[PDB]
Amino acid sequence: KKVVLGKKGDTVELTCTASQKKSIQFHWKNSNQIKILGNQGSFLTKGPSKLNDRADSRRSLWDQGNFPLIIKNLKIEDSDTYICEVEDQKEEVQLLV
Amino acid sequence: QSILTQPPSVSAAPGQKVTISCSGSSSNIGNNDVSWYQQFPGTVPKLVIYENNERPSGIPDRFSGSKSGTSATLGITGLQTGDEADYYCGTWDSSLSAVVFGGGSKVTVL
Amino acid sequence: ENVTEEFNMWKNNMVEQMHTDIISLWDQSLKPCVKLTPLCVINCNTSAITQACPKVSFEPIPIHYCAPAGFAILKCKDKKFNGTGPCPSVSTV
Amino acid sequence: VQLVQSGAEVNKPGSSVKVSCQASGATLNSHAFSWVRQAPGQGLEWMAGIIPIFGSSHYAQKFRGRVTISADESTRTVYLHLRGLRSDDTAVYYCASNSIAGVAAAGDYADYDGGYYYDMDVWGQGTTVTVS
Amino acid sequence: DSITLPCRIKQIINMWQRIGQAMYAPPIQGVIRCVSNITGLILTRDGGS
Ligand SMILES: *[C@@H]1O[C@H](CO)[C@@H](O)[C@H](O)[C@H]1NC(C)=O
């Protein structure tokens, strides 16, 4: 568990790093198990949250195990805690506004 | 004919700073990528600056430039004898629906 | 007869011998003209490969995955299979 | 990357011209050829140009109708034909392509009738034409 | 009676094998139909509260 602080607007980066570096399937969630991001093969897969048109992942970094989360346009309610599901590493990382 | 208003010829001392101010319209500078080409008279023309600030392999870093609104400049430092060439201002213009080059600017040194 | 067996669907390894024989099928059959695969080791670079790219017909045919010498393939013939867990009707093939 | 042409030619008013510009890569579809001239004493002028990966072709304002331009798919070459040869056309002809690989990084569907001619790099040796 | 589906044809696709875009030829000229059987679904939940 880590703490990452951003104020507003700029693109934060939240990273869960795998231990294989061969693009295994990951996911992202929040404190209500609402999906945010997620690999599906070699594509992306959004979710029906309030961060649908904002968050994105850098696709070139997946081959080295890095699965970031780039949330642009930080709104006033973006202080929550998001998890990864890579293999079992449910790394809950929180945010602030 | 010069739809992009380029100066016809410039002159400076070798090693100094000279800027070619190629201006145009709002349909070829502000919403299009401009580029420059260098040709000694009798040689094959070749680009020196693309994507408004970039240098290909074989081009020194003494050449630079900008793309400011309806105008596009050239940062040309380090003048020598071997840059005795005509410099052009080429970009796409969707209003004419064609690529349009500039009037050509010939630099010369002492 | 009378063989029950805990099958599995999500941990098979005939799947990975299919996913890397269809990747190898679409590399000799659908050759793109420009292919921007990344190749980098924060800042990264993207490459660009180019092959001769003609248009060819493409109709998938059925492919059987036979067993090599020394092994055998089971077959969960239970007509209401959950996918995982025990499968009470099992035949060899 | 190489880009070679045919040789210099002489013409007559009423005839046509068949100048080629043959590539060096595997195919033409990775490059966006153009066709620029250079009148003596003056600068250059973009006459025509072809993009084979979208099947499009673009022209200037003046040279429409007189110029047809065809890229042969087999031997990796592009032609440039022109009729109505008058004495103002006495110039050297240059073929120059660039990389079409930047259009893919645009978002989703792109303009398939549009043009992406920018930053030509592989300028050919130049074919000098004259009419008599 | 039947439902229509406003499809498209792409030339700049993300391929499924690896990461990285492909770029293909222009489409063929004439008619190209394909009859096929939708024997499957891949759904996905959305578990709220
Ligand atoms: C679709 O299903 C019908 C009946 O199940 C079958 O006859 C037909 O061959 C199928 N189409 C295919 C396999 O393309």
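Chain A is numbered as in Swiss-Prot; shown residues: 26-122, in order.
If you check the header, you will see the structure was determined by electron microscopy, 3.5 Å.
Including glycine, each Cβ sits where the backbone N, Cα and C put it.
All chains included, 12 other C-beta atoms sit within 10 angstroms of the C-beta of A:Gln65 (mutagenesis position). Quoted from Swiss-Prot, the note on mutagenesis experiment A:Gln65 to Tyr is: Increases the affinity for MHCII; when associated with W-70; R-85 and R-88.
What Swiss-Prot says about the mutagenesis result for A:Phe68 to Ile is this: Abrogates the interaction with MHCII and T cell activation. Annotation note: A:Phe68 (mutagenesis position) sits in a strand segment as assigned by DSSP. The number of other CB atoms found within 10 A of the CB of A:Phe68 (mutagenesis position), across every protein chain shown, is 12.
Quoted from Swiss-Prot, the note attached to the mutagenesis of A:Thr70 to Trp states: Increases the affinity for MHCII; when associated with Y-65; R-85 and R-88.
DSSP gives A:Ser85 (mutagenesis position) a helix state. The Cβ of A:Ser85 (mutagenesis position) lies under 8 Å from the Cβ of no residue that sits 6+ residues away along the same chain. Listed in Swiss-Prot as a mutagenesis experiment, A:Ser85 to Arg is described as follows: Increases the affinity for MHCII; when associated with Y-65; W-70 and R-88.
Among the mutagenesis entries in Swiss-Prot is A:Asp88 to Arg, noted as: Increases the affinity for MHCII; when associated with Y-65; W-70 and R-85. For A:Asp88 (mutagenesis position), other Cβ atoms within 10 Å of its Cβ number 18.
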Query = Once the chains shown are all counted, how many other Cβ atoms turn up within 10 Å of the Cβ of A:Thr70 (mutagenesis position)?
reply = 14
Request  = Take the C-alpha atoms of A:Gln65 (mutagenesis position) and A:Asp88 (mutagenesis position) and report the distance between them in angstrom, rounded.
outcome  = 14
